[PDB]
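Engineer: Quick one: this structure, given as structure tokens, is what I'll be asking you about.
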Amino acid sequence: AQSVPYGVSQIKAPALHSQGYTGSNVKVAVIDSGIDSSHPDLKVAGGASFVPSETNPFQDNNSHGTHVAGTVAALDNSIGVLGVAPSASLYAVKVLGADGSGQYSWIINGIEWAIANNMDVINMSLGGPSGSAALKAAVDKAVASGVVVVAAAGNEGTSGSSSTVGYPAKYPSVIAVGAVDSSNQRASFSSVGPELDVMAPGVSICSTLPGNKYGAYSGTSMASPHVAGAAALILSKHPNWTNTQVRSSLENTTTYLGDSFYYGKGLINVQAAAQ
Ligand SMILES: [Ca+2]
Ligand SMILES: [Ca+2]
């Protein structure tokens, strides 16, 4: 029994699936706590680990990386769920440990491994409250090298009239993603600010969990992978397009929801975006 998560339908991915665009050959690096490659519903092409104590990227001792990955590429078969890009080449770049945290050096190292290894799209469902020249260095270089870089905007909510979008999501070169529910309302925890680009489903997102399980989670970490997936579908239909063009498309065919400070350019529509 294969269940199609609401979010995958909400961003109109199945329309592209029916046409034959499912992300084939598009490499997507999931920079997270690793991905359980043994999960029947995910096919992991490769990766690397930068957590000195957890050298196996195919071992997810946290569960977060696996869930994010499921939303990106859960296989289209007879079981579990269905990712936004079920045919994408899933790369596990493990930079976060068992408890969920990592050092910036580990994270940066992973971003750099992805650039070095020709990733097409990088997904970062993580953010820090403070930045660094080396972090900005890493993301700016990825984009300059053709990579589409996507990141969760953060779960800080609202604070006066100030931005709560964390890094690397804050940098202009990075696609900052907010979380909306099934009724398109902004999640109360979703970070706000002028750096917000788009919104995607982020509440009660059903996905893959370590040890052949499935569970729902809420957070902008669940939102970012939908847009990361969206990029893969667009790239599968238009392999010749640059990351700039892909981004433009995602941002210019959205469904406006409210003020950009809280919803960015709005909810993404991959059917419109893929042209
Ligand atoms: Ca499945
Ligand atoms: Ca940004």
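By Swiss-Prot numbering, chain A shows 108-382, in order.
Note that Cβ sites are derived from N, Cα and C of the backbone, with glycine treated the same way.
Okay, so Swiss-Prot annotates it like this:
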- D139: active site, charge relay system (ACT_SITE)
- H171: active site, charge relay system (ACT_SITE)
- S328: active site, charge relay system (ACT_SITE)
- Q109, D148, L182, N184, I186, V188: Ca(2+) 1 binding site (BINDING)
- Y128 to F: In strain: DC-4 (VARIANT)
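Could you place these features in context, so I can see how deep they sit and what lies close by?
Structural biologist: Cβ neighbour count for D139 (active site, charge relay system): 29 (other Cβ atoms within 10 Å of its Cβ, all protein chains included).
Counting only same-chain residues at least 6 apart in sequence, those with a Cβ under 8 Å from the Cβ of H171 (active site, charge relay system) are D139, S140, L203, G207, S232, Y324, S328.
Counting every protein chain shown, the number of other Cβ atoms lying within 10 Å of the Cβ of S328 (active site, charge relay system) is 27.
For the recorded site, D148 (Ca(2+) 1 binding site), the DSSP three-state label reads coil. The number of other CB atoms found within 10 A of the CB of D148 (Ca(2+) 1 binding site), across every protein chain shown, is 22.
There are 22 other Cβ atoms within 10 Å of the Cβ belonging to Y128 (variant position). Classification of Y128 (variant position) by DSSP places it in coil, neither helical nor stranded.
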Engineer: By Cβ count within 10 Å, point out the most packed of the binding-site residues listed: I186, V188.
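Structural biologist: Its Cβ has the most other Cβ atoms within 10 Å: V188.
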Engineer: Looking only at C-alpha atoms, tell me how far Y128 (variant position) is from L182 (Ca(2+) 1 binding site), rounded to the nearest Å.
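Structural biologist: One finds 14 Å between the Cα atoms of these residues.
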Engineer: What recorded positions among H171, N184, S328 have a C-beta sitting less than 6 Å from any atom of ligand 1?
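Structural biologist: What lies within reach of ligand 1, judged by Cβ under 6 Å, is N184.
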